[PDB]
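Asker: I have a structure here, written as structure tokens, and I will follow up with some questions on it.
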Amino acid sequence: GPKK
Amino acid sequence: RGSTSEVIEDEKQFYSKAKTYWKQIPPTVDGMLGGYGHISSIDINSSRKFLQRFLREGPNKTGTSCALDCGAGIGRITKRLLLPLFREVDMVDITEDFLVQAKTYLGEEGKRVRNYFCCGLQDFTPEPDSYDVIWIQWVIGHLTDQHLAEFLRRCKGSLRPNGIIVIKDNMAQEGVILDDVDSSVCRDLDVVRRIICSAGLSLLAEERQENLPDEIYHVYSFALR
């Protein structure tokens, strides 16, 4: 999913 | 490096490590989003606006009969994006635990999910002339450059007339970056467009996701057929  | 070829040095382990990782992830929305469940609604709202352009405005408008949710997980997108807009939805995902939980997660509207395909996208062939929309979100990083191109080409053969494929995923600032946690890659805009266009698909729309947290990779949506 979203990542830093 | 600008290709999976260089950053993926063992293709077998690239796939098996990711399969192992998702096998032990909790079947929840917070698991589907790696601790970023708080942006699910923001994500779905933008996806809805992005897709409504093709479903409403003609004259070659996209149909609403059936959609395919690729890398669907427990059905986060199927539940809030696809099922309200499409009469029937198929799901495909490599993790058995997510497909099993999807039955409970999707609730009563989950009855309109026709097939729960358990397959890696690199081995999956959607049925010809079956889908008005094929939605591929946050999973293209789990395929090699070649497998992604070949999967997109197989998706092209499964679209109904006026159907579209939608990719929504993280983009790297430059090059291809390997994530050693979940065994996936992140590619920049130039690499993704090249893989799309050089695979024989036409790019119809492209839109950067706004209002995201500052600390995360940029997210782009692509419409193609």
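Please read every residue number as a count from 1 along the shown chain.
Heads up, the Cβ atoms here are built off N, Cα and C, so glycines get one too.
Here's the feature list from Swiss-Prot:
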- B:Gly71, B:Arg76, B:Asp93, B:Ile94, B:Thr95, B:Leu121, B:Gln122, B:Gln137: S-adenosyl-L-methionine binding site (BINDING)
- B:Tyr21 to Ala (Swiss-Prot position 19): Reduced methyltransferase activity with CENPA (MUTAGEN)
- B:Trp22 to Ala, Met or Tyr (Swiss-Prot position 20): Nearly abolishes methyltransferase activity with CENPA (MUTAGEN)
- B:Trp138 to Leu (Swiss-Prot position 136): Strongly reduces methyltransferase activity with CENPA (MUTAGEN)
- B:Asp169 to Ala (Swiss-Prot position 167): Does not affect methyltransferase activity (MUTAGEN)
- B:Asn170 to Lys (Swiss-Prot position 168): Loss of methyltransferase activity (MUTAGEN)
- B:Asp179 to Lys (Swiss-Prot position 177): Induces a strong decrease in methyltransferase activity (MUTAGEN)
- B:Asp182 to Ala (Swiss-Prot position 180): Induces a decrease in methyltransferase activity (MUTAGEN)
- B:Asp182 to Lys (Swiss-Prot position 180): Induces a strong decrease in methyltransferase activity (MUTAGEN)
- B:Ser184 to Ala (Swiss-Prot position 182): Induces a slight decrease in methyltransferase activity (MUTAGEN)
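Set these features in their place in the structure for me.
Answerer: Around B:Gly71 (S-adenosyl-L-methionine binding site), a 10 Å sphere centred on its CB holds 25 further CB atoms from the protein chains shown. DSSP assigns B:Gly71 (S-adenosyl-L-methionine binding site) to coil, not to a helix or a strand.
With a 10 A radius on its CB, B:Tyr21 (mutagenesis position) counts 16 other CB atoms from all the protein chains.
Spatially close to B:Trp22 (mutagenesis position) yet at least six residues away along the chain are B:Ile94, B:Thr95, B:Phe98, B:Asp182, judged by Cβ distances under 8 angstroms. In the three-state DSSP reading, B:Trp22 (mutagenesis position) counts as helix.
In the three-state DSSP reading, B:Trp138 (mutagenesis position) counts as coil. Of all the Cβ atoms in the protein chains shown, 24 others lie within 10 Å of the Cβ of B:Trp138 (mutagenesis position).
Less than 8 angstroms from the CB of B:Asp169 (mutagenesis position) sit B:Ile136, B:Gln137, B:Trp138, B:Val139, B:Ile140, B:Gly141, B:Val192, B:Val219, B:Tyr220, each of them six or more residues away in the same chain.
In the three-state DSSP scheme, B:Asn170 (mutagenesis position) is classed as strand.
In sequence order, B:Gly141, B:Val185, B:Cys186 constitute the residues six or more apart from B:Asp179 (mutagenesis position) in its chain with CB-CB distances below 8 Å.
The DSSP secondary structure for B:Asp182 (mutagenesis position) is coil.
The Cβ of B:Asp182 (mutagenesis position) has 16 other Cβ atoms within 10 Å, all protein chains considered.
Applying an 8 A CB threshold to same-chain residues 6+ apart, the list for B:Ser184 (mutagenesis position) reads B:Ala18, B:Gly141, B:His142, B:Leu178.
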Asker: List the residues of the same chain that sit at least 6 positions away from B:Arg76 (S-adenosyl-L-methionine binding site) in sequence and have their Cβ under 8 Å from its Cβ, in sequence order, or write 'none'.
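Answerer: When sequence neighbours closer than 6 are ignored, B:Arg76 (S-adenosyl-L-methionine binding site) has B:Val29, B:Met32, B:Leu33, B:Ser40 within Cβ distance under 8 Å.
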Asker: To the nearest Å, how far is the Cα of B:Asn170 (mutagenesis position) from the Cα of B:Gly71 (S-adenosyl-L-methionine binding site)?
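Answerer: Answer for this pair: 14 Å between alpha carbons.
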Asker: Quick one: among the binding-site residues B:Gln122, B:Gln137, which has the most Cβ atoms sitting within 10 Å of its own Cβ?
Answerer: B:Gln137
Asker: To the nearest Å, how far is the Cα of B:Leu121 (S-adenosyl-L-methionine binding site) from the Cα of B:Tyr21 (mutagenesis position)?
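Answerer: It is 16 Å, counting Cα to Cα.
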Asker: Across the listed S-adenosyl-L-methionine-binding residues, B:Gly71, B:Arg76, B:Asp93, B:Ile94, B:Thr95, B:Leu121, B:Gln122, B:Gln137, what is the farthest Cα to Cα distance, given in whole Å?
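Answerer: Binding-site diameter by Cα atoms for S-adenosyl-L-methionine: 22 Å.
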Asker: Given recorded positions B:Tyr21, B:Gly71, B:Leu121, B:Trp138, B:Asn170, B:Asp179, which are under 8 Å from chain A when comparing Cβ atoms?
Answerer: B:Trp138, B:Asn170, B:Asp179
